[PDB]
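Below: one structure in structure tokens.
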Amino acid sequence: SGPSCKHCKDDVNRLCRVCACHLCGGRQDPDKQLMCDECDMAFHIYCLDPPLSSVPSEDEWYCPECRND
Ligand SMILES: [Zn+2]
Ligand SMILES: [Zn+2]
Ligand SMILES: [Zn+2]
């Protein structure tokens, strides 16, 4: 059940827009990021200039982009 790369392995650039936050497209620490099971994307809670600091750690939740659905 280890993490897998979707558009990174196929893309020579090896960007992790999916596994990593699309804003950074990789070059980040997915351990401090939360993944959305519905969108399977990372949130910037810690990438914004100011860090959210709460870091739920649960990593199991939905991002506000799809929660409004
Ligand atoms: Zn990836
Ligand atoms: Zn980022
Ligand atoms: Zn989502």
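Residues displayed in chain A correspond, in order, to Swiss-Prot positions 298-366.
Cβ from N, Cα, C; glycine included.
Got these off Swiss-Prot a minute ago, pasting:
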MUTAGEN   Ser298 to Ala  Diminishes phosphorylation by PKA
MUTAGEN   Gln330 to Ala or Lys  Does not affect ability to bind histone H3 peptide
MUTAGEN   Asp334 to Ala  Impaired binding to histone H3
MUTAGEN   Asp337 to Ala  Impaired binding to histone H3
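Where in this structure would I find these features, and how exposed are they?
Taken residue by residue with DSSP, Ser298 (mutagenesis position) is part of neither helix nor strand, so it is coil.
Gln330 (mutagenesis position) carries neither a helix nor a strand DSSP state and counts as coil.
Under a cutoff of 8 A between CB atoms, and with a sequence separation of 6+ in the same chain, the neighbours of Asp334 (mutagenesis position) are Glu357, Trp358, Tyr359.
According to its DSSP assignment, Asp337 (mutagenesis position) is coil.
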Just counting, how many other CB atoms are there within 10 A of the CB of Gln330 (mutagenesis position)?
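Neighbour count, Cβ to Cβ under the 10 Å cut-off: 20.
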List the same-chain residues at least 6 positions away in sequence whose Cβ sits under 8 Å from the Cβ of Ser298 (mutagenesis position), in sequence order, or say none.
none
What whole-number Å value do you get for the CA-CA distance of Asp337 (mutagenesis position) and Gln330 (mutagenesis position)?
12
